[PDB]
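Trainee: Quick one: the structure is below, questions incoming.
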Amino acid sequence: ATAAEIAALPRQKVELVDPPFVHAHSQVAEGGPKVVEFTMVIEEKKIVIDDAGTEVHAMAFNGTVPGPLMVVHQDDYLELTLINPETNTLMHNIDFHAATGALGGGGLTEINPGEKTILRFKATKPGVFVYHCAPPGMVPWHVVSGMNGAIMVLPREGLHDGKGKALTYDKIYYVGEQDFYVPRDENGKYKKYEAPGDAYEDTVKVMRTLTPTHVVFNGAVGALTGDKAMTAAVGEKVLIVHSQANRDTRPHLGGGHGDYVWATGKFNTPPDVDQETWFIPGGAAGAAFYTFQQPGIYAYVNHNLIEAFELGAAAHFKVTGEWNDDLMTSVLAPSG
Amino acid sequence: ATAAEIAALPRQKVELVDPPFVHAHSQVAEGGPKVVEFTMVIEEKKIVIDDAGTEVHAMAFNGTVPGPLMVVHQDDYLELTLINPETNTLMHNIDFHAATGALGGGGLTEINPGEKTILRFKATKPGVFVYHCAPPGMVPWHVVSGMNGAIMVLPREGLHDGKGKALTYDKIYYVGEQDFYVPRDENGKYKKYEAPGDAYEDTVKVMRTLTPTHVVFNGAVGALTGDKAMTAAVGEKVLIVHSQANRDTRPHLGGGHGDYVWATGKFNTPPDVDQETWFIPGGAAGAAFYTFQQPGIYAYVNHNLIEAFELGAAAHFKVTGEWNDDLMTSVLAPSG
Amino acid sequence: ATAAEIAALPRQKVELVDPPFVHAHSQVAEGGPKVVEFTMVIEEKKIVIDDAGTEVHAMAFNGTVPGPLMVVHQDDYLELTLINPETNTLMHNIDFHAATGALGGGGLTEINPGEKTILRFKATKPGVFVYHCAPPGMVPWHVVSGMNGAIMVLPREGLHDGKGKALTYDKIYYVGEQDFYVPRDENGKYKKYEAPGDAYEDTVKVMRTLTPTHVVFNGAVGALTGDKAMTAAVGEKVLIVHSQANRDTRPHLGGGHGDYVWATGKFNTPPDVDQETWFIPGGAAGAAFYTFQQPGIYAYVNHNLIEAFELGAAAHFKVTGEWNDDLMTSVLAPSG
Ligand SMILES: O=N[O-]
Ligand SMILES: O=N[O-]
Ligand SMILES: O=N[O-]
Ligand SMILES: [Cu+2]
Ligand SMILES: [Cu+2]
Ligand SMILES: [Cu+2]
Ligand SMILES: [Cu+2]
Ligand SMILES: [Cu+2]
Ligand SMILES: [Cu+2]
């Protein structure tokens, strides 16, 4: 619309929350198009990714791996203030796969330590989309160092199934999956480095094998298990957004299904249904909607089970409620 | 349904057959919901997977790799009696991706050698689904030792295309694809062991490379070729169910196509059509429907040709009938 | 149709052009079914695939990697005269995934050096399809030496979206992606070989790692960049056909989207829409339609960013036109 119209749209600042949780939002849009404002500070920091104290110099949007999920509605504008503190050592930027132009905004947001930038783009396509850092010449290094996340652009009228019936979730979680490539010495021990740049050469060699040393959810092996398992109750409707900015994954809810899965992550593409295991290509986000029918622990995993159970890509859902013997029952328990 | 209502349902005992063949069943359901009974004994046994005499310590449902295809209709109940003989050395269980609750039944079917269990679940969603063993802490190991198969939950009214027209097959085959990780000694020779447990440590190291040493159909290189080639005739409609419990595959019928392909394996998701090569993610099963139009040998392969022709993922179809020159003809045969 | 009916159809000889360009054609078919004639000479030739000077003994249809795109309409007949010059040293053939019978024509086109053959087949199914050499016992070696390309079988009424609306492109490009497996010496430097056969054993060993040393577009790292970047203008509609005869890929247009993507490459399968990153399994071709909205440089990549930026799978689009600040704008340029 006109120049005045855009300038007159309401501006609204939103407080982000760390994954797997998601900031406050409404499924059906409230009011007309708005300029939704977010601010994220980039943090280069050492994080431990496994039970052996293995370290990675993470490059983290808002200080987390994955970066937080930003939620807007179709035709709203997302206006991000991106800050790169003087304490960091590298230049960073951001590419929103949801955006149109300049490498998703990457060409307009190259900021050195001590600089900030503000990017605005119109969210013209509904769906979940990956966002990731992409500095010319060092794109994969920043992405596999954890500098990626996703956003969700909801249809202004909320979600719907293939027949146009509304799909309203009770809660939503964002599972960011990260492939890491940590160098090892000749004895097989993971190496540690003083500064991010010190690990560059060694890391690229591991990257070229196309074989991650770790594949994790929310930044570490077991980050979404135990006391940090995601939760739900029988009867509750849950949307699970999943992203992988660099490598393929195949999510599976063990003991459950994806009732409606936008495998490509785009809401104008009708969702597949009754899915056992869906597929999200590297460089994309997907979303699955499920209504829980049984209480208990569910294993939510990348279904290359070696990646899930040897490399780290396994999360848990802890569900409360009444067991349904119609759906499943032990007719004869394990016995001699 | 109530326990009493379920108790009043008719029961039907099914006799399983070894892949790639499928037990007798009817495409369109005969009568109302029933409790379909199956029994499978678990057999830990050595299997030779290539012509170099390479061995794998298979953990096989019903004694085969893959385990047999079980066929029921939507809303029937599948009641499996699973037996772990005292001659085996490990605990095993079963997780049906088609089921709802307790890790697909895995949590209710953990049986030590000498024990048996009976699980019943309601087949509420139509499609082909993977089933696999998943002992806590030893999941990928059992799955990549061949302990997986699939089931098909047919719509009560049989198969239909995306427009509701019936699709009725003349023959059905089940191709289970398996990635194996066989340890090698310093001289590049595959190692042999006299106990499943003895190979654990060495196998986990190969599994972590995410690079299988073998990728085969029906448990071994050449298992579905030569004398075990699948058969059909021109004009015959064939359904090919394919599963891969741990790793991605991309089936292709050389010389033919997938006229209708439920790539996600779920019948409520309209099938793709006129497919050259489809994709099935690790942890899932898919199904392709084709009407043969030409006689001859067809190469059915995982289309990463290195996996098909160097690693073993290739099968054959031998088709009888009249050649169709309209569809294809050699105008000029190979000549100087 | 009968032999007589086919002999009565008009014939049109087409001159092929080198990828990423496509020979002249009409989107909507001109007239009734035709026998469209193509000729390709196979050339075993040395090609350099990177700036370091790495060599590959390519097996090239029409002298290029990928082989050229052949375009016909559904129900036309494709008649290919395939020539294997006496200067070559290996037997070759061709398997058209678009064809029905004899392994896509492979069983009828085995020609030794000094021979030629003419194969004709009816293009019964619409879509883009891979074609590749496949000599019994040496299949993957020929394919990963670059002996593959694609054809496009357009619907007689041109392309349409999933709801029947016509989709007419202004330009079309064919991006062939090739995984290469180049042997290295003890210093980690790529090896060169006098004759192609000399490289066989070393190459098969690399192939078995399932880890390509290079993944490139149009035969070489950076082949579609610089003066050879693809081009478009704001408002221009472009169809991008992409193929990978042996390995999966996940195309992404950086700064843009796939407005309509026939990810399976088959036109009778409704296209996905508003795609960020699509997926084409090894052994298939896919096609994406996009209307450019912003000027500037776009990175078209396989979105496993290691494969794109370390291995070579990255191309550029140079787009002329006016910047759209409504779609995207730098509110605050990088500043302190
Ligand atoms: O839920 N793991 O198969
Ligand atoms: O067309 N099968 O390689
Ligand atoms: O377009 N590279 O993320
Ligand atoms: Cu960065
Ligand atoms: Cu990207
Ligand atoms: Cu087991
Ligand atoms: Cu599973
Ligand atoms: Cu060849
Ligand atoms: Cu092929």
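Swiss-Prot numbering applies to chain A: residues 40-375, in that order.
Quick check of the header: X-ray crystallography, 1.8 Å.
Placed from the backbone N, Cα and C atoms, the Cβ positions cover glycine too.
Heads up, here are the entries from Swiss-Prot:
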type	residues	note
BINDING	A:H131, A:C172, A:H181, A:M186	Cu cation 1 binding site
BINDING	A:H136, A:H171, A:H342	Cu cation 2 binding site
MUTAGEN	A:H171 to K	Loses nitrite-reducing activity
MUTAGEN	A:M186 to E	Contains only a type II copper atom and fails to catalyze the reduction of nitrite
Trainee: Around the C-beta of A:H131 (Cu cation 1 binding site), how many further C-beta atoms are within 10 angstroms, looking at every protein chain?
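Mentor: Result for A:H131 (Cu cation 1 binding site): 25 neighbouring Cβ atoms inside 10 Å.
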Trainee: List the binding-site residues A:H131, A:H181, A:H342 whose Cβ sits under 6 Å from any atom of ligand 5, in sequence order.
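Mentor: None, by Cβ distance under 6 Å.
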Trainee: Tell me the Cα distance separating A:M186 (mutagenesis position) from A:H131 (Cu cation 1 binding site), rounded to the nearest angstrom.
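Mentor: Each residue's Cα considered, A:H131 (Cu cation 1 binding site) and A:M186 (mutagenesis position) end up 9 Å apart.
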Trainee: Find the one among the recorded positions A:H136, A:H171, A:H342 whose C-alpha lies closest to that of A:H181 (Cu cation 1 binding site).
Mentor: A:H171
Trainee: Excluding A:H131, A:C172, A:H181, A:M186 themselves, which residues in that chain have a Cβ inside 8 Å of the centre of the Cβ atoms defining the Cu cation 1 site?
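Mentor: Residues close to the Cu cation 1 site, other than A:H131, A:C172, A:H181, A:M186: A:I81, A:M98, A:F100, A:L129, A:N132, A:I133, A:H171, A:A173, A:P174, A:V182, A:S184, A:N187.
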Trainee: Quick check on the recorded positions: of A:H136, A:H171, A:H181, A:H342, whose CB has the lowest count of neighbouring CB atoms inside 10 Å?
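Mentor: Among the recorded positions A:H136, A:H171, A:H181, A:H342, the lowest count of other Cβ atoms within 10 Å belongs to A:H181.
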Trainee: Using Cβ atoms only, which of the recorded positions A:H131, A:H136, A:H181, A:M186, A:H342 are under 8 Å from chain C?
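Mentor: Among the recorded positions A:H131, A:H136, A:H181, A:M186, A:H342, the ones whose Cβ sits under 8 Å from a Cβ of chain C are A:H136.
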Trainee: Sub-8 Å Cβ contact with chain B: please pick out which of the recorded positions A:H131, A:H171, A:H181 have it.
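Mentor: Near chain B, no listed recorded positions qualify.
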Trainee: Restricting to the chain of A:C172 (Cu cation 1 binding site) and a gap of 6 or more, list residues whose Cβ falls under 8 Å of its Cβ, or answer none.
Mentor: A:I81, A:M98, A:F100, A:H131, A:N132, A:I133, A:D134, A:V178, A:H181, A:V182, A:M186, A:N187
Trainee: For ligand 4, which among the recorded positions A:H136, A:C172, A:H181, A:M186 have a CB under 6 Å from it?
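Mentor: Passing the 6 Å Cβ check against ligand 4: A:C172, A:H181, A:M186.
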Trainee: Where does A:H131 (Cu cation 1 binding site) sit in DSSP terms: helix, strand, or coil?
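Mentor: Its secondary structure by DSSP: strand.
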